[PDB]
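Asks: Provided herewith is a single structure, encoded as structure tokens, for subsequent inquiry.
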Amino acid sequence: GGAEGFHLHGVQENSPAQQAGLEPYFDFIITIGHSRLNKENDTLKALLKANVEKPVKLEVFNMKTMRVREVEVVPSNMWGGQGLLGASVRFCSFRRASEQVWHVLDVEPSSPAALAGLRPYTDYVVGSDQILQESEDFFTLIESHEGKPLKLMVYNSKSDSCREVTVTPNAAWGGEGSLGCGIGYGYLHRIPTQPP
Amino acid sequence: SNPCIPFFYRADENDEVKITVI
């Protein structure tokens, strides 16, 4: 405790998690009450259940602000959806997590990237429905989908929102590369950190 | 339907990515 926590994959509508402002993708739950959630066990579930219908303090690390904040949630059986928080999580490390995005740079007209609607300089590719094996990356995926549709999650810094994008890489589209956009990776190519 | 997986997710000991509802 350490760099591990429960990554917030998703939150349901009208859930205690949504009510409390837990943010899918960007948030990691790292503590509940005084308990540091640095091991993958039942502590989080067990404490939400032992405190059902009562306010509970979480600490939460957010990638877009790069700060830990405290969040009060009221776990509940009463809100009509699944779970006491209504959140989907996965035990994970936030240490290097924000490094694994790829920044869309210039986009050529008529290119695969343009046909997909990738937006120059404001789009960041953050995921896929494909699972990366270790030592694979975004370029692995582009390279193995020649002529095949690839479904990507993309975060946009200008609208501050995520959306699903499908791109069909095409080495024979006529211009350079199989995407026809530049891609940046590294220090100046991560999701902009927001003062909030 | 098939879930969006952040690029920093890695498969488990069973080549699965289980996401938990809490």
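All residue numbers given for chain B refer to Swiss-Prot; the residues shown span 981-1002 in order.
Header says: X-ray crystallography, 2.0 Å.
Just so you know, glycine gets a Cβ as well, placed from its N, Cα and C.
As a published mutagenesis entry, B:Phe987 to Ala appears in Swiss-Prot alongside the note: Abolishes interaction with GORASP1. Abolishes membrane clustering. Under its mutagenesis entries, Swiss-Prot includes B:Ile1002 to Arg with the note: Abolishes interaction with GORASP1. Abolishes membrane clustering.
Are these features on the surface or tucked inside, and what are their neighbours?
Replies: Counting only same-chain residues at least 6 apart in sequence, none has a Cβ under 8 Å from the Cβ of B:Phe987 (mutagenesis position).
B:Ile1002 (mutagenesis position) falls outside any helix or strand according to DSSP and counts as coil. A sphere of 10 angstroms centred on the C-beta of B:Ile1002 (mutagenesis position) encloses 18 other C-beta atoms.
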